[PDB]
Protein chains: 2
Amino acid sequence: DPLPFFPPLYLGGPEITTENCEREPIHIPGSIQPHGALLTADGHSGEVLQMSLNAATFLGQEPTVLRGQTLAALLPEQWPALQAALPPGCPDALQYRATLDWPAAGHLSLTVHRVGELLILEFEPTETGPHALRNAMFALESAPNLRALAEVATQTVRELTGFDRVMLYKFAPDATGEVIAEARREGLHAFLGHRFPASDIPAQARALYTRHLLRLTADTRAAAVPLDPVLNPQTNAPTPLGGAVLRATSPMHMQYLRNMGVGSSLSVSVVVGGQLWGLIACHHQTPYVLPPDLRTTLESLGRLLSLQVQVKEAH
Amino acid sequence: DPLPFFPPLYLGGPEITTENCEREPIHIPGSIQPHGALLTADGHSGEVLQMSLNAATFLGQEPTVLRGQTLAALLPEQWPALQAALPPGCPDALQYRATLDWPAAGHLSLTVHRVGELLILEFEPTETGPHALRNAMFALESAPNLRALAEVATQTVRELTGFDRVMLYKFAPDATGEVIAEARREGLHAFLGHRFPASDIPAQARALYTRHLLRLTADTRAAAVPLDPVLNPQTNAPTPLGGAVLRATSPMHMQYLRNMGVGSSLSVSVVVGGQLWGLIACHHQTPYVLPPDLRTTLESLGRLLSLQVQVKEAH
Ligand SMILES: *C/C=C1/C(=C/c2[nH]c(/C=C3[NH+]=C(/C=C4\NC(=O)C(C=C)=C4C)C(C)=C\3CCC(=O)O)c(CCC(=O)O)c2C)NC(=O)[C@H]1C
Ligand SMILES: *C/C=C1/C(=C/c2[nH]c(/C=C3[NH+]=C(/C=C4\NC(=O)C(C=C)=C4C)C(C)=C\3CCC(=O)O)c(CCC(=O)O)c2C)NC(=O)[C@H]1C
C-alpha cells in the first residue's frame, strides 16, 4: 500500500534521499534512456505532442520539425495498423510493434502503447524466433519441484540472454527478498541464498512492477534525455512512462547498480494471483542492450514461470 | 492403454477398417504431406539416409543425388548448429529451426528433431513475432473461469490463424469428447456443445498426441509422398514420424475430414499433469498451410492454456 508520490523534480519536487525514497515518482521522470528515442502522440488525431531531445539521432529529422506533425503523415504504412491495434480504453500494457527502415544500418524497432488518450512510441535500433521460448518450456515443465523450477528458469534465461548474472529473487510477506536461484558467469561471486531489505525495492516500485512486467537500465552510467515539452499538452500533467522500457531509471537505483559494479540491469516480474511473487533479476558487467524480440520472449517466459510457480505452490 | 499396432501397409500389414482402426500404426506411414520435403540423416556422421520422393521440387536437386551425402557438405552453415542443438539422447520433441535460401521465392523453413540415432529434417516454403503470443496472454489471464478461458482461447487462436473454425475439444474419462468452446466464421454451423464418441480419436492417436503436441493435415485431398527408402537403414525398421508435422495423416482421418467438408485441419494438445486434457481443434474450408512460425506460436499458446486450465481446475 504505497505512499503518494511527491512532484517530480521538474515540478519543483524535493531531492530524493534515503529518507524519502518510497515517495520518488519513478513512473514520471520526464526523460528516457539515450539508446532509443521516444515520441508521444494524440491517440485520436495522431498529432506528435512530445519528443525526446535526441530524436534526430534516431529518426533522421530535427525534434523541432517532427512536433505537431501527425502520425498519418509520418508513419503512413504503420498508422492504420497502430490505431487498430491500440483502441481507446485498451490495456496500457498492450503493445503494437513494427520494424521500420532507416538510413543507418539494420532497422528501427517501433514499440507503441496507449495510456488514456495518449500514444507512446519508442524507437530503438535493431539488427529471435518463437522457437526459443517453445524449446525452453520443456525443461521448465520437467522440473520436479519449486526450487528445481527456479534453477531451470535462471539457467534458461542466462542461456537466452548471455547476461553475466540471472537471479530469481522471491519476496517474503514483509517485502524483504531472497536470491533463491542464480545462474552466473564462472568466478562471479555468488548472491545465491542472500537476503535483502524491503527498502531495496521500495513500495511504489513493487506496485509499478505488478502492472508493467519488464524494466531495464541498459547503461548504469548513461545520463537521461529530457522529453520536450516535459508535460503532456493534452493534460498539462506529467507523461506516465511506466509502460515504456525507455523510461529513465530512478537515479537512486542507478547509484545502487553502480555500487554493485553492475553495467546493465533488467528484471521481469513474476506475478502470481495478481500479487508480485518475485523477479527474474539480471545483471551485465558492462552496458548492454537486450534486443526487443528477446525482451518480449523473456516477458512470456515470466508469465510461463508465474503459472508453473502457481501450479507447484498449489501442491 | 492402447493396443499394439499392426505392421504398416508397406510391410504387408492389413488394410484399416472401422473394425481394426485402433491398431493403425499412424506414427510410421513411410510418407509425408506433399507441401514440404523430408530427409532423414545419421545423427552422428550426418549422412543423408532417406528422402521423400518429391525432394527435387523443394531442394532443387534430384533425390537420387542427395542421398548418402553428409549434412556437413549439404548444409555447411547449419550443420554445426544443428548438432549442438540436438545432442544424442535429447527429447524427441526438441526442435532446431533455421530459415534457408533457395532459388524459388521466399525462403525455405528448416525444422529438425532427433529420434534415437536419427535426425529428421523437414523443409517447407515460407514467405510472426513473439509479440502475438505476448499480447494474447492478457485476455487469457483475465478470463474469470474455465468456460470463459476456453471462449477467449478459441477466439484468440482464430484471430491469430484466420482458420474458419477453432474449437476447444475436452475429453471425458470414458475418452468421449465435447466441443466446449468454438469461434467460427459467420454462417458456419455450430459444433458448440456437441459430443463425439471415443472412436473418433482412437487410443493410439491420443497416446501420440500426449507426446507430440501439434499435427495437421494441410490438404485433405492431397496424396502422400513416399520416403525412399521406406525403412531406416540404421535399423531396417520403419522411421518414426510422430515428431514430424509433414507426417502423412491416417487415411481414415482424411476421409473423416472430407465427410465434414474440411479442406485443412490442425490441432494442438492441451496436456494437464501429463494427461491429455483436450485439443484446440481447427478447420479450414479449403487447403491451407499455416506458416511454421505461427504453428510454433500456437504450440506455446497450447502450453499457456494447459497451465491456466490446471490453475483453474485447482480452484
Ligand atoms: C531509497 C531507495 C532505494 C531503492 C530504490 C529503488 N530500487 C529500485 C529497483 C530495483 N531494486 C532492485 C534491487 C535488487 N537488485 C539486486 O541485484 C539485488 C540483490 C542482489 C536486489 C535486492 C531491483 C532488482 C530493482 C528492479 C529494477 C532492476 O531490475 O534493475 C527502484 C525502481 C527503479 C526504476 O524502475 O526506475 C528504486 C526507485 N533502492 C535502495 O537501495 C534504496 C537506496
Ligand atoms: C476407425 C477410426 C477412425 C478414427 C481415426 C483417427 N482420427 C484421428 C484424429 C483426429 N480425429 C479428430 C476428430 C474430431 N475432429 C473434429 O472436428 C471433431 C468434431 C467436430 C472430432 C471428434 C481430431 C480432432 C483428430 C486430431 C487430428 C486433427 O486435428 O486433424 C486419427 C489420427 C490422425 C493422424 O494424426 O494421423 C485417426 C487415425 N476417426 C474415426 O472417425 C474413425 C472412423
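Indices start at 1 and increase along the chain as displayed.
Determined by X-ray crystallography, 2.2 Å, according to the entry header.
Any Cβ shown, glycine's included, is placed from N, Cα and C.
So that you can see what the record holds, here are the features copied from Swiss-Prot:
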| type | residues | note |
| --- | --- | --- |
| BINDING | B:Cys21 | tetrapyrrole binding site |
| DOMAIN | B:23-91 | domain 'PAS' |
| MUTAGEN | B:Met252 to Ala (Swiss-Prot position 259) | Binds PCB (in vitro), but difference spectrum is altered |
| MUTAGEN | B:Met252 to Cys (Swiss-Prot position 259) | Binds PCB (in vitro), but difference spectrum is altered |
| MUTAGEN | B:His253 to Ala (Swiss-Prot position 260) | 100-fold reduction of chromophore-binding activity |
| MUTAGEN | B:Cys282 to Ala (Swiss-Prot position 289) | Binds PCB (in vitro), but has aberrant spectral properties |
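Shown on the structure are the features that Swiss-Prot records.
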residue  : record                    : Cβ neighbours (10 Å)
B:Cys21  : tetrapyrrole binding site : 16
B:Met252 : mutagenesis position      : 15
B:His253 : mutagenesis position      : 20
B:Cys282 : mutagenesis position      : 26
Under a three-state reading of DSSP, tell me whether B:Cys282 (mutagenesis position) is helix, strand or coil. strand
By DSSP, what is the split of the domain 'PAS' (B:23-91) into helix, strand and coil residues? 21 helix, 15 strand, 33 coil
Roughly how many angstrom lie between the C-alpha atoms of the residue listed as 'tetrapyrrole binding site' and B:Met252 (mutagenesis position)? 8
What does the structure give for the C-alpha distance between B:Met252 (mutagenesis position) and B:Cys282 (mutagenesis position)? Integer Å is fine. 18
Expressed in whole angstrom, the CA separation of B:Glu127 and B:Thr128, which enclose 4 unmodelled residues, is 11
Per DSSP (three-state), B:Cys21 (tetrapyrrole binding site) is helix
Euclidean distance between Cα atoms of B:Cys282 (mutagenesis position) and B:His253 (mutagenesis position), Å: 14
